4 protein chains.
Amino acid sequence: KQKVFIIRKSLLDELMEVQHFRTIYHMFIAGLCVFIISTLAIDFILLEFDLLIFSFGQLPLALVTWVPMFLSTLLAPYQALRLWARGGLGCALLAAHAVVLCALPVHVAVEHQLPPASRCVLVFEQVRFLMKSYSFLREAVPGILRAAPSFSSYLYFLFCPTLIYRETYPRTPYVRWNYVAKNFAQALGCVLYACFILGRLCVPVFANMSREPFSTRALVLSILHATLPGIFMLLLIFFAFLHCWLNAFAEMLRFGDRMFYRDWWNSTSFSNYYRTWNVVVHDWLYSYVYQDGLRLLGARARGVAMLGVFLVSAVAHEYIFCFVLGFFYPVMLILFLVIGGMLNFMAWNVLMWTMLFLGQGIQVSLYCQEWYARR
Amino acid sequence: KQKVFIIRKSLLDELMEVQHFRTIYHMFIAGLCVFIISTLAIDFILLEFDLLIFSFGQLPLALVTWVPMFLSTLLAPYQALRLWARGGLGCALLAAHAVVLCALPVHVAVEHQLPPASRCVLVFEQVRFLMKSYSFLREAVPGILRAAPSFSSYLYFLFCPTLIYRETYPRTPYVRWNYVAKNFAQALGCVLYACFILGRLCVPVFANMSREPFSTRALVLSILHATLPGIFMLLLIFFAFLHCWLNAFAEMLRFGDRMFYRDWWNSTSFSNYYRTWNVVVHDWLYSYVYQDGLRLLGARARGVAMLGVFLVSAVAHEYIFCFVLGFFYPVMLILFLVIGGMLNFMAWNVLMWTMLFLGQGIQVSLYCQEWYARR
Amino acid sequence: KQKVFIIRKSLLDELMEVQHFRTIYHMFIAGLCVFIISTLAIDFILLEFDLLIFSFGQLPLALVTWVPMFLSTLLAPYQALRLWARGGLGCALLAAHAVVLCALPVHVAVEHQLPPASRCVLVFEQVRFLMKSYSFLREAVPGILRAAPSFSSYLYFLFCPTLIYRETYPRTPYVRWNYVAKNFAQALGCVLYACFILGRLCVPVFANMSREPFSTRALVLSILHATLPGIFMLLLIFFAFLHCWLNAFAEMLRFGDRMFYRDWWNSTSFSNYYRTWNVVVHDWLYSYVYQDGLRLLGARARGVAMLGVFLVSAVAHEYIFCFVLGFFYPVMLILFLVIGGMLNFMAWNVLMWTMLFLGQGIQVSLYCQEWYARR
Amino acid sequence: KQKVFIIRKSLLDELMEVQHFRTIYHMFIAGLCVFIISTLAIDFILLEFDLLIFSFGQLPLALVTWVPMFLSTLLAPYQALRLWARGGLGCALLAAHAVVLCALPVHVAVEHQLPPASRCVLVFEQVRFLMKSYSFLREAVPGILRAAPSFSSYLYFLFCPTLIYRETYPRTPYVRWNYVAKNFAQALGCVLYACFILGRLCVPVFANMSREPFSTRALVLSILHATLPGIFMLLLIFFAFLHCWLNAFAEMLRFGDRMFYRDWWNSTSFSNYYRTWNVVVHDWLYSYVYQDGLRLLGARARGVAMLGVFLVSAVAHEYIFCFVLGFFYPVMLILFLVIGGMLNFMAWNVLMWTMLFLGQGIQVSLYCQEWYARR
Ligand SMILES: CC(C)c1cccc(C(C)C)c1NC(=O)NCC1(c2ccc(N(C)C)cc2)CCCC1
Ligand SMILES: CC(C)c1cccc(C(C)C)c1NC(=O)NCC1(c2ccc(N(C)C)cc2)CCCC1
Ligand SMILES: CC(C)c1cccc(C(C)C)c1NC(=O)NCC1(c2ccc(N(C)C)cc2)CCCC1
Ligand SMILES: CC(C)c1cccc(C(C)C)c1NC(=O)NCC1(c2ccc(N(C)C)cc2)CCCC1
Ligand SMILES: CC(C)CCC[C@@H](C)[C@H]1CC[C@H]2[C@@H]3CC=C4C[C@@H](O)CC[C@]4(C)[C@H]3CC[C@]12C
Ligand SMILES: CC(C)CCC[C@@H](C)[C@H]1CC[C@H]2[C@@H]3CC=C4C[C@@H](O)CC[C@]4(C)[C@H]3CC[C@]12C
Ligand SMILES: CC(C)CCC[C@@H](C)[C@H]1CC[C@H]2[C@@H]3CC=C4C[C@@H](O)CC[C@]4(C)[C@H]3CC[C@]12C
Ligand SMILES: CC(C)CCC[C@@H](C)[C@H]1CC[C@H]2[C@@H]3CC=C4C[C@@H](O)CC[C@]4(C)[C@H]3CC[C@]12C
Ligand SMILES: CC(C)CCC[C@@H](C)[C@H]1CC[C@H]2[C@@H]3CC=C4C[C@@H](O)CC[C@]4(C)[C@H]3CC[C@]12C
Ligand SMILES: CC(C)CCC[C@@H](C)[C@H]1CC[C@H]2[C@@H]3CC=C4C[C@@H](O)CC[C@]4(C)[C@H]3CC[C@]12C
Ligand SMILES: CC(C)CCC[C@@H](C)[C@H]1CC[C@H]2[C@@H]3CC=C4C[C@@H](O)CC[C@]4(C)[C@H]3CC[C@]12C
Ligand SMILES: CC(C)CCC[C@@H](C)[C@H]1CC[C@H]2[C@@H]3CC=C4C[C@@H](O)CC[C@]4(C)[C@H]3CC[C@]12C
Ligand SMILES: CCCCCCCC/C=C\CCCCCCCC(=O)O
Ligand SMILES: CCCCCCCC/C=C\CCCCCCCC(=O)O
Ligand SMILES: CCCCCCCC/C=C\CCCCCCCC(=O)O
Ligand SMILES: CCCCCCCC/C=C\CCCCCCCC(=O)O
């Protein structure tokens, strides 16, 4: 079974009309308004824009080095498949493409001493492009093996908010530019909220790790003190980059099928949590690793087939982190596995939320430790 | 217009069945589970039961001095009205009743050096009894002025969750003891949550006010650091003593009409906020001060009639606080007035939530300052 | 034969209407009025409230340590039987319940140096709860043994004036609050009468036991001098705690079947005296020891079966006394046995009344001796 | 209206069959049995027969000097009226009769130093004989005044339990000698009970009045200590000499109309108390002073007519007391008047019983004081 596309609307959006959720939304904006008034009134007697100006250090060079990678992932796979579907040298071309964005974004990352944010831009873009380039390839190839995909659909697909290539993509009548303006305003608001959290309740508690004799009193209490930044960081990532950002693009491109996330907050079974969190990357990983592993192995036993998807999911995130902050030690590999093992096999809903709270409380602390032990 | 009673169910209860709210409920229990695991794991290498054992110092003497006050407010008003409705000395008896719980709970509060919690018990009980005793009198008196209320209904009314005396009180078929057991379990859970907040994120930041040279750096930043304890304290008071506790008693006594609070979190207009927060005391204050002021004055201009209710509401809360922690300075009088003036006259919803957040952030800080400057 | 309940009225109550008994009742109130006028006129040139304030020393702590015992005996037996009737761990829970009010009321009695009155409160409450908790268990268990009792009926039963659990309890139309007010007024009057007796005709004769060379002149004459306090103490216990108090609760709870005592004062045979004095505890002891001993033993000879009930009745009262005044020596064990042996086997009515008069004359004297030899 | 005689039975006798009163009766016999066992067991290591042997000092001379007085009151009035009803010297004879028992029982009382008991015998006999001799005279005389009573009826009347002379006296079929034997057994039992009270709870507390500095501490407390002997003395006088003794004679003489006392213990109004206590002397006093005062004065105003009966009643009792113990000071004149004034003019039932209790408590104390201040 390969995914078939329908015209359902993003669950939170149709839910965002129910009044009590507009209240919760307003309560969180009040929370932002409290941080901005208090930080203003304190630092007046300027702001924590220290992070934004620092973190976005070489953002010009980041975007100027994004451009050629985008041009390469645009041209290379299409030309490769087009000549290859005329019966050549494509085998070398797509491999050269696989290299041009496997070395370039690492070279430009390390050799030019990039800050974290403008590093995370390029690393996300390289995984993104690898995923959807390969997706298009594995879709188009079986069509060629009889004893030409439309270019416009490909270029469209490269900006479409989904990683599955269908060259159908059932669309909406028109574009509510008021709605996309609101969505990007909220996305920027979310970035400012995350900036305030990392500037105020994350750094000041963790700046002073130079005064640590390997005691467990400034690690456990610090982890608990940092669990709330942790949960806000994760939940803001969710809202900003899965309901603000992807819905904004799903609007601009007239893209239907806006189910990027089903109710993950309701997930009783942990399988349901994997199923209904970030459904776009889940759909790619499911279609192109699980349902291809099952075919390649021909395995009745998914036991080895799955834990393949989990292993790829585990290395991808550690690669990203290890890349973004230049840290050789994986924590979220070991934490990913130990949380996997706990929630997978070992009102149940509470345990997931608890093991998610510390699931963040650990991530932030153990990183802000070595982000300063390296500085 | 005097209030008429109907068999509607408490809004949050019928809302508590909708699944996303069961999620939020579970998220908050996860929060509690994180505090208990972390406090256990820290203080093992015992608990903050320091507060519970301290705050409930003479709780025995508190309940044993509650008993006679309850016996007096039970007997005195009924006997007085009963002989007074036989044509006597009642005028002296009700005045003696008005004294016996105006002096006794102050005497036993000050002259025995009571802690805060077992002080707040008696002060709530004395205001409670004054309010509903007077309520019964002003209901039954006009019935007597023709040129006898059933006693069982009075003793019932004295325990009924509403402050209006109707001696009808439309009732429910039977008693779901599973539901009341759940409600009291949640109420105790709420007290443990509040204990953890006051023991962990309120006291440790505020213990060190002995090292203050009248700087505004350890007042403003401390107020913002204490805004979140503030909001949790208020919102736990709401859930514990308006949906856990009063619904539990509204169940045990087969009492219908469980509308103690309409959607206050939705209140756009501030008048609506006063209308739909703690509807029981609002209903008493409305019926017996506003609609009686309007009658006494005969005033077309409510301008003096209202600001009477607000003034009584303002002195009552300051009396409680000033009593409970033995503090002569009113803050929430001046704060009550300055917040009144701001939200009353000066998407709007956000401003209320913001001016509520600091509305708490101020109360806690300015008190935990003088609770230690006196100790 | 297990007891079946009927709607008969308490014999003394229906007798209290016959005019000559209203005379005797008035004669005894005259007696009280003589003590109050004379004590007032003497001690003016204040009262014997010395005993009431002393005896009720830590009455606050007594009621606050009563509360958890009541909560435990409410919850534990029901929850245990309920899960045990779902096919568990109940066997441990009821044993933990059997401990929580076997140690707690002894600990709080001895380790806090309680006075006699506020000791007798808790010791009565622990025996009371043990008796009716066990009663409920042994009633409900045989219902479960087929190859759920209503909770409301259990909590009701826990306050019902009878120790047999029936969950039927045939009830009266309504509640004569005038009658219950009268009953509690009489009960308080009885306590004041008993206070006056112990303060005037018991202590002043017995304070001077420091001047005793083991002579029989200040023991026998003192015993006779103290026989009348003795009879008034017993007969006031009868009227206060079997016709004032239990009828007041049998009224408040709409409980029918108010036969707590048949005409004991008429008892010719001593078996009839055991049968018709304090019929509630007699009914429990009969149903759950005699009629269960007969079943367990399968004994045609009740000779060992009875003297079981008598032995339990003998140890229970000595346990109470030994507990209440902290006296290791049993007298009313030996006196209970010697009076048993005399009236059981060895116009006849007179001998019982005589052997009751000294039956009291002994108890008081032999106690007020060692209550001061220990002080 | 002069009294007319009917065949009603003594109220307590027909009441003595109702079972609860047989219980009270047995309770009082138990009380006697306790005094006899305890006095025996004490004085063994003989009895208080000291009083009986002392008080009945010259009882032989008392009876031998009773005889001639009886012979005189028998013969003199009959012979006087018989000759006087033959048309003489009768006017001198009845006057000589009035002297022969007005001087003789005083002479033999004082000049021979008689003890109290054997004095009270003769003083009762002289008032008794005066009353019924005069009664017969005032009955028979109006029959003679037309322009002979049967002797046997007179001699009978002189022993009849009533003071009104009717020479009809409606009689009963026969004589239940079992019943009269029981009555005299009870009468002797009552004398033994009174002896025990005066020997044990009256004298030992009052022997030590030689050690009094005119303090009010050994007068008020002693009066209260002696109120219970007081009430038993009065109530035993009632039972012994109005239900044991007069009913025994009302049996032996086949006399109907045994209403010597209606329910005095029920008397709400004090007029009812005078009406229904000792109805025999009341009937004489009513018939021969009140209904003759009203005739002599012809007074519409009974105000002076009554207070005549009260004055005669007041002097008669003080004469008796003053005679019996040789005490010149009247207390029960002043107490009679002060109790008269209080209960006559100034659930009401209680006050009478209270003012009776002290009404005795005073009498005994104030006498046992001067019975020893004279000895
Ligand atoms: C949030 C994470 C623990 C998680 C839980 C369950 C399932 C998944 C995948 C297989 C869909 C993920 N990982 C993810 O979605 N990674 C991609 C993104 C991501 C989210 C959070 C994090 N952090 C934990 C910082 C990193 C990447 C989504 C939004 C931005 C990219
Ligand atoms: C919460 C408060 C600012 C407020 C806002 C709007 C309207 C009212 C009244 C007129 C109903 C109140 N005050 C109140 O309800 N006082 C009584 C109680 C109360 C609530 C909070 C506080 N604190 C602010 C600690 C004190 C009392 C309700 C729950 C317990 C008693
Ligand atoms: C009064 C006692 C000697 C007695 C005689 C005959 C039968 C019984 C029982 C088996 C019903 C008792 N004991 C009793 O009833 N104990 C319980 C109570 C009791 C009564 C008197 C005493 N005292 C002798 C002080 C102690 C307990 C009843 C009222 C208060 C509790
Ligand atoms: C008992 C007395 C206070 C009293 C109250 C009310 C009415 C009367 C009369 C008018 C019938 C009397 N007095 C009386 O009855 N005197 C005669 C007797 C009497 C009774 C008691 C006393 N004492 C007070 C010792 C003296 C005489 C009756 C039984 C023996 C003679
Ligand atoms: C606009 C700026 C201030 C960011 C606002 C973020 C808020 C409005 C968004 C981001 C994540 C969202 C939450 C994530 C999921 C849940 C759990 C659900 O059971 C209740 C709604 C709730 C709690 C959502 C409410 C709206 C939400 C809180
Ligand atoms: C709070 C501080 C650290 C600001 C954080 C800035 C970074 C972490 C945030 C802000 C804007 C975000 C980016 C905006 C949108 C995109 C395009 C998408 O195709 C890849 C992810 C990427 C590149 C996001 C990654 C995370 C991001 C770069
Ligand atoms: C049981 C213990 C842990 C206390 C739990 C308190 C939680 C479950 C209760 C107390 C107060 C309640 C909240 C108060 C009002 C709102 C605003 C509304 O727009 C969304 C629901 C929400 C957010 C409620 C959800 C449930 C709630 C959070
Ligand atoms: C967190 C720490 C300080 C514990 C706080 C304990 C106090 C503040 C809480 C816990 C239980 C609460 C009480 C329980 C219920 C009642 C009965 C009601 O008729 C008056 C209010 C009153 C008396 C509550 C007042 C507030 C209260 C006393
Ligand atoms: C109200 C205060 C003063 C206490 C009064 C106690 C009196 C009124 C009560 C308590 C015990 C009762 C007594 C106990 C039993 C008997 C024996 C019976 O054969 C006659 C009634 C009699 C004598 C009762 C009469 C009423 C009584 C005496
Ligand atoms: C005369 C002086 C000593 C006063 C005596 C006070 C004591 C002995 C009396 C007064 C009130 C009585 C208590 C009131 C009612 C109850 C509740 C019942 O479920 C158990 C017995 C118990 C607890 C009684 C026991 C005896 C008691 C405690
Ligand atoms: C035979 C010896 C022991 C003397 C016995 C005296 C007793 C049995 C007699 C003498 C006086 C009598 C009492 C006097 C009047 C009353 C008041 C009445 O409302 C109840 C009966 C009662 C209480 C009588 C009961 C029997 C009585 C007590
Ligand atoms: C307790 C001690 C003092 C014994 C008292 C003995 C005296 C007071 C008692 C015992 C027997 C009684 C007497 C027996 C019967 C009679 C005959 C009657 O026609 C006159 C009264 C009279 C004479 C009684 C008067 C009181 C009396 C004399
Ligand atoms: C597993 C690692 C996470 C990789 C993140 C993938 C994000 C989802 C992928 C594609 C949808 C994004 C489409 C809209 C972004 C266009 C912005 C741009 O090109 O600058
Ligand atoms: C304005 C000051 C706030 C006063 C608080 C009043 C609370 C609401 C009043 C009555 C409803 C309470 C009924 C249930 C409580 C019974 C508990 C008890 O009696 O101990
Ligand atoms: C044998 C030892 C005597 C034990 C005494 C037992 C008393 C009779 C038992 C139960 C009936 C009492 C019911 C009314 C009391 C409720 C008062 C309360 O709970 O405080
Ligand atoms: C007012 C002073 C009291 C006087 C007492 C009078 C007693 C009642 C009078 C007469 C009835 C007595 C009849 C039986 C007694 C005969 C005994 C005898 O003669 O020895």
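Chain B is numbered as in Swiss-Prot; shown residues: 100-144, 150-191, 198-257, 265-463, 472-500, in order.
The header says electron microscopy, 3.9 Å.
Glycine is no exception: its Cβ is also placed from the backbone N, Cα and C atoms.
Residues or ranges marked as active site in Swiss-Prot (evidence: a curator's inference): B:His434. Every protein chain considered, the tally of other Cβ atoms within 10 Å of the Cβ of B:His434 (active site) stands at 15.
Neighbour count (other Cβ atoms within 10 Å of the Cβ, all protein chains): 16 for B:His119 (cholesterol binding site). Annotation source Swiss-Prot lists cholesterol binding site at B:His119, citing similarity to another entry.
For the recorded site, B:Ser430 (acyl-CoA binding site), the DSSP three-state label reads helix. Among the features that Swiss-Prot reports, acyl-CoA binding site is placed at B:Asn389, B:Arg392, B:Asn395, B:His399, B:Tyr407, B:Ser430, with the record citing similarity to another entry.
Within its own chain, B:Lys100 (mutagenesis position) has B:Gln408 as residues 6 or more apart in sequence whose C-beta sits under 8 angstroms from its own. According to DSSP, B:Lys100 (mutagenesis position) sits in a coil region rather than a helix or strand. One entry in Swiss-Prot concerns the mutagenesis experiment B:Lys100 to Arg. Its note says: In K-null mutant; does not affect ubiquitination and sterol-regulated stabilization; when associated with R-49, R-80, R-102, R-108, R-242 and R-299.
Swiss-Prot gives this note for the published mutagenesis B:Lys102 to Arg: In K-null mutant; does not affect ubiquitination and sterol-regulated stabilization; when associated with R-49, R-80, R-100, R-108, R-242 and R-299.
One mutagenesis experiment catalogued in Swiss-Prot, B:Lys242 to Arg, is accompanied by this note: In K-null mutant; does not affect ubiquitination and sterol-regulated stabilization; when associated with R-49, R-80, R-100, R-102, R-108 and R-299. Annotation for B:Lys242 (mutagenesis position): same-chain Cβ neighbours under 8 Å, separated by at least 6 residues, are B:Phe274, B:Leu275, B:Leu280, B:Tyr282, B:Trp401. In three-state terms derived from DSSP, B:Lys242 (mutagenesis position) belongs to a helical segment.
What Swiss-Prot notes for the published mutagenesis of B:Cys277 to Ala is this: Abolished ubiquitination and sterol-regulated stabilization. Of all Cβ atoms in the shown protein chains, 20 besides its own fall within 10 Å of the Cβ of B:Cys277 (mutagenesis position). Secondary structure from DSSP puts B:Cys277 (mutagenesis position) in coil.
Counted within 10 Å of its Cβ, the other Cβ atoms near B:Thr279 (mutagenesis position) come to 24, all protein chains included. For the mutagenesis experiment B:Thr279 to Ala, the note given by Swiss-Prot reads: Does not affect ubiquitination and sterol-regulated stabilization; when associated with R-54.
Following the DSSP three-state reduction, the secondary structure of B:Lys299 (mutagenesis position) is helix. In Swiss-Prot, a published mutagenesis experiment is listed as B:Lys299 to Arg, annotated In K-null mutant; does not affect ubiquitination and sterol-regulated stabilization; when associated with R-49, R-80, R-100, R-102, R-108 and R-242.
The annotation that Swiss-Prot gives for the mutagenesis experiment B:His360 to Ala reads: Abolished cholesterol O-acyltransferase activity. The secondary structure of B:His360 (mutagenesis position), as reduced to three states from DSSP, is helical.
For the mutagenesis result B:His399 to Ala, the note given in Swiss-Prot is Abolished cholesterol O-acyltransferase activity. Listed in sequence order, B:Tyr391, B:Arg392 are the same-chain residues at least 6 apart in sequence whose CB falls under 8 Å from the CB of B:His399 (mutagenesis position).
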(request) Out of the recorded positions B:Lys299, B:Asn389, B:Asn395, B:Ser430, B:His434, give me the one sitting nearest to B:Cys277 (mutagenesis position) by CA distance. (result) B:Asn395
(message) With a gap of 6 unmodelled residues, how many angstrom separate the Cα of B:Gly191 from the Cα of B:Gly198?
(response) 8
(request) Round to the nearest Å and give the CA-to-CA distance linking B:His119 (cholesterol binding site) with B:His360 (mutagenesis position). (result) 18
(request) Quick one: of B:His360, B:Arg392, which of the recorded positions has the smallest count of other CB atoms within 10 A? (result) B:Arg392
(request) Can you tell me how spread out the acyl-CoA site is, meaning the largest CA to CA distance among B:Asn389, B:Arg392, B:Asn395, B:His399, B:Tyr407, B:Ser430, in Å? (result) 17
(request) Write out which of the listed recorded positions, namely B:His119, B:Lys242, B:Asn395, B:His399, lie with a C-beta under 8 A from a C-beta of chain A, sequence order kept, or 'none'. (result) B:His119
(message) Using a Cβ cut-off under 8 Å and a sequence separation of 6 or more, which residues in the same chain sit near B:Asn395 (acyl-CoA binding site)?
(response) B:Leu359, B:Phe377, B:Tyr378
(request) Could you tell me how far apart, in whole Å, the Cα atoms of B:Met463 and B:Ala472 are, given that 8 residues between them are missing from the model? (result) 15
(message) Around the C-beta of B:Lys102 (mutagenesis position), how many further C-beta atoms are within 10 angstroms, looking at every protein chain?
(response) 14
(request) Could you round the CA separation between B:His360 (mutagenesis position) and B:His434 (active site) to a whole angstrom and send it over? (result) 21
(message) Same chain only, sequence gap of 6 or more: which residues have a CB within under 8 Å of the CB of B:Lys299 (mutagenesis position)?
(response) none
(message) Among all protein chains shown, how many Cβ atoms are found within 10 Å of the Cβ of B:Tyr407 (acyl-CoA binding site), not counting that one?
(response) 15
(message) Near ligand 2, which of the recorded positions show up if the criterion is a Cβ under 6 Å from one of its atoms? Options: B:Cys277, B:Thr279, B:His360, B:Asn395, B:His399, B:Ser430.
(response) B:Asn395, B:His399, B:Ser430
